There are 2 protein chains.
Amino acid sequence: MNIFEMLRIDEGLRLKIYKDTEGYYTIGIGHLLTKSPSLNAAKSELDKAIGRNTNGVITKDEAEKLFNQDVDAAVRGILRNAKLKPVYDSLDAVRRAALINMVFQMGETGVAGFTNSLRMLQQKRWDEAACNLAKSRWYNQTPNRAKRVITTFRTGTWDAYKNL
Amino acid sequence: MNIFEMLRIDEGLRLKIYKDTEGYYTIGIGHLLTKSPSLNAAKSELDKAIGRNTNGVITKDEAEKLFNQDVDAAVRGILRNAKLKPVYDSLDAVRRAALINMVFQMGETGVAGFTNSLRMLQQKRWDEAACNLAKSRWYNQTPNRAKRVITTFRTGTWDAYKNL
């Protein structure tokens, strides 16, 4: 298993440009192409990123490439953030993927909001962190995703994704 | 694995009569022999139960026999108790052993005190039950034992006891 397959399951993978819930052009694994209402602008940005005249249609390998750039950006966002950098540095690679998954869902600001949970993870207090996260509004809003992420924090394994 | 090995780990197994923390004669896996201050009375009760002139010294197989009678008593205590019977009947055999372990530590009255946790277990809400039990005074008082029992409730497996 790996982080691409994890986010493909938790977030979805679309091969054709669509609009997200705020109306912005998106493709792949929640890859924002542009905030412009121009579909042409969205296509021009996509073409630049993957190096083809795509006409808004990509392959899974191209989605993975865009994904890999989004992960690199997410990690740079984390490293720049005094609230997220210490927990991130402390985590093993599998638990880092769980933290990046949350950054994909809710953004750095969203994830930095979990002060107590992040400190518990830093302290390797896995059961306590998991119980603490299960009490969140995040968990109540998107329980299938949060349960899998929380299992990932709890166990440091990809077991939540085994049958998916 | 089985419940005898679980309680041998969590509670201890002594082959020679000792006094518990209230001063009462005990042997095996917390097997109370008598509330009398007479060591002779304690020995006479022990001799009757195992069918030897033991002089207060038994073998592991005899401890297991006394254990098996204590389990049968604990289960009868549970079945008689309107607060414990419904959860007990609902549980698989491994999770029943976890409930009996708690009855060994704290008695039926102690265990019937966990109204919300027991309802969560009845509902098969394993993660929630486990988080709820981890917030207890029981957990704070005897965290090594409670963690193992709670893992047993959480997973329905004997994994907590693997390396013990």
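The chain as shown is numbered from 1 upward.
Going by what the header records, the deposited coordinates were determined by X-ray crystallography, 2.0 Å.
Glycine is no exception: its Cβ is also placed from the backbone N, Cα and C atoms.
Sequence-distant neighbours of B:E11 (mutagenesis position) (same chain, six or more apart, CB under 8 Å from its CB) are B:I29, B:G30, B:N101, B:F104, B:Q105, listed in sequence order. The active site, proton donor/acceptor annotation in Swiss-Prot covers B:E11 (among others).
What Swiss-Prot lists as active site, proton donor/acceptor is B:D20 (among others), and the listing cites experimental evidence. Contacts of B:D20 (mutagenesis position) defined by a Cβ separation under 8 A and a same-chain sequence distance of 6+ are given as B:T26, B:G30, B:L32, in order along the sequence.
Among the features that Swiss-Prot reports, substrate binding site is placed at B:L32, B:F104, B:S117, B:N132. Listed in sequence order, B:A129, B:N132, B:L133, B:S136 are the same-chain residues at least 6 apart in sequence whose CB falls under 8 Å from the CB of B:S117 (mutagenesis position). DSSP assigns B:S117 (mutagenesis position) to a helix in the three-state reduction.
Swiss-Prot lists B:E11 to A, F, H, M or N among its mutagenesis entries, and the accompanying note reads: Complete loss of enzymatic activity.
One mutagenesis experiment named in Swiss-Prot is B:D20 to C, and its note says Nearly no effet on specific enzymatic activity.
For the recorded site, B:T26 (mutagenesis position), the DSSP three-state label reads strand. Quoted from Swiss-Prot, the note on the mutagenesis of B:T26 to H is: Facilitates transglycosylation more effectively than hydrolysis; covalently bound substrate.
The annotation that Swiss-Prot gives for the mutagenesis experiment B:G30 to A reads: Almost complete loss of enzymatic activity. In this view, B:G30 (mutagenesis position) is surrounded by 17 other Cβ atoms within 10 Å of its Cβ, with every protein chain counted.
Mutagenesis annotation in Swiss-Prot: B:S117 to V, described as 50-fold decrease in enzymatic activity; the structure shown retains the original residue.
What Swiss-Prot says about the mutagenesis result for B:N132 to M or F is this: 2-fold decrease in enzymatic activity. When secondary structure is read from DSSP and collapsed to three states, B:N132 (mutagenesis position) falls in the helix class.
All protein chains included, B:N132 (mutagenesis position) registers 20 other Cβ atoms within 10 Å of its own Cβ. In Swiss-Prot, the entry for mutagenesis B:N132 to I states: 5-fold decrease in enzymatic activity. The structure shown retains the original residue.
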- [ ] Determine, from DSSP, whether B:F104 (substrate binding site) sits in helix, strand or coil.
- [x] helix
- [ ] Across all the protein chains here, work out how many other Cβ atoms are within 10 Å of the Cβ of B:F104 (substrate binding site).
- [x] 19
Open item on the list: Can you tell me how many other Cβ atoms are located within 10 Å of the Cβ belonging to B:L32 (substrate binding site)?
Closed with: 15
Open item on the list: Let me check the 10 A CB neighbour count of B:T26 (mutagenesis position). How many other CB atoms are there?
Closed with: 19
Task: Maximal Cα-Cα distance (Å) across residues annotated as binding substrate, namely B:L32, B:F104, B:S117, B:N132 - done: 31
